[PDB]
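Here is the structure we will look at, set down as structure tokens.
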Amino acid sequence: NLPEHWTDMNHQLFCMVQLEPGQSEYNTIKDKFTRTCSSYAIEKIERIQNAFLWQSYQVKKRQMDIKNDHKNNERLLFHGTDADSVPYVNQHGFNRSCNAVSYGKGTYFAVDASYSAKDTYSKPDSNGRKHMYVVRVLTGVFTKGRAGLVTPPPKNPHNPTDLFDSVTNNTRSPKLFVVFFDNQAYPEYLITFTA
Amino acid sequence: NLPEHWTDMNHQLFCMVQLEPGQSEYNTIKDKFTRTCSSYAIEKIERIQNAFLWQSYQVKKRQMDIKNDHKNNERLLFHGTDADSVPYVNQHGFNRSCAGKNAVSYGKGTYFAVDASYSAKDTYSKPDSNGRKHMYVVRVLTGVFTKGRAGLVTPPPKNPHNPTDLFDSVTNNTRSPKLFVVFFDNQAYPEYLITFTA
Ligand SMILES: O=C1N=NC(=O)c2cc(OCc3cccs3)ccc21
């Protein structure tokens, strides 16, 4: 059930598609980035077409929509990484088993591109190029995190296996989210940029 | 896609079903266990009906079946655990982030045994305060595997010049496998829970 806006993949299951500057899709993703990163230089934006990762993510989304008895479980967030991790993320997505982890041992995603644009996250490569993903994240119902969590806390410790979907730094005004399970995050676009 | 011989769960997403001795389904599990654990006695065997874990597992199996083309990717293995872990595994499956270091480590992941005798060690199936020991029978997507190494946090690449094309799992010995380690969520479906005693 591959999305309409994907382009044909000649019966293959993985491809990175470079977006055409000035078209609707490129403009929308560029705007999300330049909202906080207007001083950077965008080299290119690529659409990640990973059939298997999409499949696994959409199953978790359908499950969370049933569990939570509503949609609104999804947010678009940013994730900066080093060049040597980009092939892994494109093919396999995010892995908690692979920086500060103050809110738990999961994968971190930022509300603002400016945060992911820090050199500690989007490490500039031997040519000055920096890499940041635009990510579909199943944040669902969330609570404040804490150091040492390996899963989100329970919603009520009377039922210890019924968990929050994610954690955050601040529930009223979140700036980061942490997810603790594979296929809770789909890397949708890769931005290559310089300072 | 739920299997047609499961009990009707009446819109519920999760149920444990107590099996009857003398049914083929009970007897095959009892025989698989007693092949190496004849000194122990089974209290009960429960079929685990977890709709969401099943869906996510069967998606991964279909993907590995496509990618590997005509491999037997699935093995039926054992996993001993403590009573405190049983409610989490029943609902959420096998989480590598909660796994202990194994006495012989072939990587940082969830361990599954070929022989029930391995899982029956008190180190894994810790007796509870009533002397009950707990062991899962698990469908595991072992896929294409190689000998593991203690450093691993994912299976190793098949080819060092293509680091993202991975083995599906690792083992202690490729010629005579006795354990498998998996490093990803929804690569193992907890199918039965054996409760047993000395
Ligand atoms: O874009 C990111 N890429 N990798 C990260 O590890 C990461 C981590 C991150 O917040 C980590 C914390 C800050 C304060 C306390 S905990 C934010 C963004 C990213």
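Chain B uses Swiss-Prot numbers throughout; the residues present, in order, are 481-678.
The header says X-ray crystallography, 1.6 Å.
Just so you know, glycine gets a Cβ as well, placed from its N, Cα and C.
Look at Swiss-Prot and you will find B:482-678 tagged as domain 'PARP catalytic', backed by sequence analysis.
Looking at Swiss-Prot, you'll find the mutagenesis B:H559 to Y noted as follows: Abolishes catalytic activity. B:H559 (mutagenesis position) carries a strand DSSP state (E or B). Listed in sequence order, the residues of the same chain lying 6 or more apart from B:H559 (mutagenesis position) and placing their CB within less than 8 Å of its CB are B:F574, B:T590, B:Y591, B:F592, B:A593, B:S599, B:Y604, B:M615, B:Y616, B:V618, B:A668, B:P670.
Long-range Cβ neighbours of B:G560 (mutagenesis position) (same chain, at least 6 residues apart, Cβ-Cβ under 8 Å): B:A593, B:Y598, B:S599, B:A600, B:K601, B:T603, B:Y604, B:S605, B:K613, B:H614, B:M615, B:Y616. While the structure shown retains the original residue, Swiss-Prot records the mutagenesis experiment B:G560 to A with this note: Slightly reduces catalytic activity. Abolishes activity; when associated with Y-559 and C-604.
In three-state terms derived from DSSP, B:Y604 (mutagenesis position) belongs to neither a helical nor a strand segment and is classed as coil. Quoted from Swiss-Prot for the published mutagenesis B:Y604 to C: Reduces catalytic activity 20-fold. Abolishes activity; when associated with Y-559 and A-560.
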